[PDB]
Amino acid sequence: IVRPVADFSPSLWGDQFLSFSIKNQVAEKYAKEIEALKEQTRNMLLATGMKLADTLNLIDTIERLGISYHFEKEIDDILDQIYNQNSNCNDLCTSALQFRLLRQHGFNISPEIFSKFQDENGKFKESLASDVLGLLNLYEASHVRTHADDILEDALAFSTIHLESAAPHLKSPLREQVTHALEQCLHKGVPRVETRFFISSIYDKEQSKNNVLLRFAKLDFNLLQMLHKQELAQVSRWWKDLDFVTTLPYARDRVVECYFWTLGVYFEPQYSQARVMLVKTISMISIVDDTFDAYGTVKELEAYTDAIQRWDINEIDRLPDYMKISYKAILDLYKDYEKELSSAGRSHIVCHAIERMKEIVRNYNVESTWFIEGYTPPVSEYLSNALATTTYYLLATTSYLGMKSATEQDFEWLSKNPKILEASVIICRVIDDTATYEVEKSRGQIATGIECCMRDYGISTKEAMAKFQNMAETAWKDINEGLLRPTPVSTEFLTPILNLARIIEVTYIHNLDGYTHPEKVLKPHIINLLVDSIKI
Ligand SMILES: C=C(C)[C@@H]1CC[C@@]2(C1)C(C)=CCC[C@H]2C
Ligand SMILES: [Mg+2]
Ligand SMILES: [Mg+2]
């Protein structure tokens, strides 16, 4: 009873991450200077007598430099004051920046601030077209709108068309920043990679840059990168010791890409343990996906699914040898989770991620059944199954395991599929389906997202893809709304969900996937985040 073909490619990375030894003297040097620079920066933020525009530009610069996580309380205190005071700036640049920064931090500033910039017909004054800084900040702000922000409904188009027109004659690095913005907006980018671009490509080249902030940003980035490299080394050894690339030769060898995903979810030092836990789940679920997608028979897949629901090592005899391997590994991983959380007294919350694993395996099996039967469900039924198979319910849940602050109440909220989680999952689903359609259409998939859509609504491939794009647009507004205070849980637990939506947009940018193993899209970001340090 034959199997498919060894179609996947090996890891292009070889063993270059397997061992990293931190030059402890260099790390301590960096850490010591950063401490001094951190305090100088804190004093900049706490300086009195600053004008609004200067204050917002300082916060914006520090956030783009990737060092705002050092100043969460200070920044919040300042934005909170700005929110509460009657800000009457009549310039497009400052208004739009004020709007963006406040909204991104959950402050529900009214979009009425943009009215003065529009005619009686609610359309932006074309006379703004010669204000590039205003256009740029309006552009960035337009990506943070909610359903209640229809005054901004054309801001994206307006600013885009005029930025395009102005870009080639702008000075550097403003030109590069505008051109980059048009390709990748700040709000929907992966924070470490926008940070890397801003530091090296923009701020390092800005005539007016603050030397203290630039040096701070460079040292902090490179020191954090050291931690990330230690983590990836530890994870690479863990993966190598599992030796799935030998025992399960049908499976993808992509632990570097999996680790990069965790880096998108959170990069800060306090989430080191969290990333190491998360990456192991991402690696293992890609094994499961592949087992379902191109190796297991119907009968094998049904026993696998059943064994997962029972979740007992006793069940392993009921499986073929090759499934025994991943099944034991899955059970071991969660017992490992329980042990490393027991000292903190948080072993009891591992069950929540276990339930999501059980869930996605059920839905994998449904997807297989559908495929075997040649079933094309209506979109509603399709999504009822296919949202879970994005892995995003599992990943979001898993992201909390290593977060010391995460409580049972936080897991209970997540367990109900709150709107902001649903939105992120939907974004991942429709982006994947748009990119996967043409290739999977030839692979025999009758139950692919776009096909379900085409058949349900009786529309073309283009119309279906536009309907899917609209779903993603709607979901981004939902995410944006879901960040607004008062939040149902602490914002610390929302940002992973937002960041999950960010990575998938970035990974499938410009279409499609992108193409052939999203590795090609990820490769330069992995180089920039995990191989090459920022030259100082
Ligand atoms: C979102 C997921 C659960 C994972 C992250 C890495 C992934 C899919 C990618 C994008 C490339 C290698 C294949 C595979 C492992
Ligand atoms: Mg699959
Ligand atoms: Mg797909």
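The numbering of chain A matches Swiss-Prot: 13-548, in order.
How was it done? The header gives X-ray crystallography, 2.1 Å.
Each residue, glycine too, has its Cβ placed from N, Cα and C.
Feature annotations, courtesy of Swiss-Prot:
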type    : residues                     : note
BINDING : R264, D301, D305, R441, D444 : (2E,6E)-farnesyl diphosphate binding site
MUTAGEN : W273 to C, E or F            : Catalyzes the conversion of (2E,6E)-farnesyl diphosphate to beta-farnesene instead of (+)-5-epi-aristolochene and triggers self-alkyation of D-444 and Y-520 leading to enzyme inactivation
MUTAGEN : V277 to L                    : Catalyzes the conversion of (2E,6E)-farnesyl diphosphate to (+)-5-epi-aristolochene and triggers self-alkyation of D-444 leading to enzyme inactivation
BINDING : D301, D305                   : Mg(2+) 2 binding site
BINDING : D301, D305                   : Mg(2+) 1 binding site
MUTAGEN : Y404 to C                    : Catalyzes the conversion of (2E,6E)-farnesyl diphosphate to an unknown sesquiterpene instead of (+)-5-epi-aristolochene and triggers self-alkyation of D-444 and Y-520 leading to enzyme inactivation
MUTAGEN : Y404 to F                    : Catalyzes the conversion of (2E,6E)-farnesyl diphosphate to (+)-5-epi-aristolochene and triggers self-alkyation of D-444 and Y-520 leading to enzyme inactivation
MUTAGEN : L407 to I                    : Catalyzes the conversion of (2E,6E)-farnesyl diphosphate to (+)-5-epi-aristolochene and triggers self-alkyation of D-444 and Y-520 leading to enzyme inactivation
MUTAGEN : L407 to P                    : Catalyzes the conversion of (2E,6E)-farnesyl diphosphate to (+)-5-epi-aristolochene and triggers self-alkyation of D-444 leading to enzyme inactivation
BINDING : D444, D445, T448, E452       : Mg(2+) 3 binding site
MUTAGEN : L512 to I                    : Catalyzes the conversion of (2E,6E)-farnesyl diphosphate to (+)-5-epi-aristolochene and triggers self-alkyation of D-444 leading to enzyme inactivation
MUTAGEN : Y520 to F                    : Loss of production of aristolochene, and accumulation of the intermediate germacrene A
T448 (Mg(2+) 3 binding site), DSSP three-state class -> helix
For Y520 (mutagenesis position), name the DSSP secondary structure in the helix/strand/coil scheme. coil
Filtered recorded positions, from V277, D305, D444, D445, whose Cβ is under 6 Å from an atom of ligand 3: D444, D445
Argmin Cα dist to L512 (mutagenesis position) over the binding-site residues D301, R441, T448 returns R441
Can you tell which of the binding-site residues (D301, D444, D445) has the fewest other C-beta atoms within 10 angstroms of its C-beta? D301
Rounded to a whole angstrom, what is the largest C-alpha distance between any two of the residues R264, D301, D305, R441, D444 that the record assigns to (2E,6E)-farnesyl diphosphate? 21
Residues satisfying Cβ distance under 8 Å from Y520 (mutagenesis position), sequence separation of at least 6: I443, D444, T446, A447, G526, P530, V533
Of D301, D305, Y404, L407, the recorded positions listed, which put a C-beta under 6 Å from ligand 2? Please answer none if none do. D301, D305
Between the Cα atoms of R264 ((2E,6E)-farnesyl diphosphate binding site) and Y404 (mutagenesis position), find the distance and write it as a whole number of Å. 19
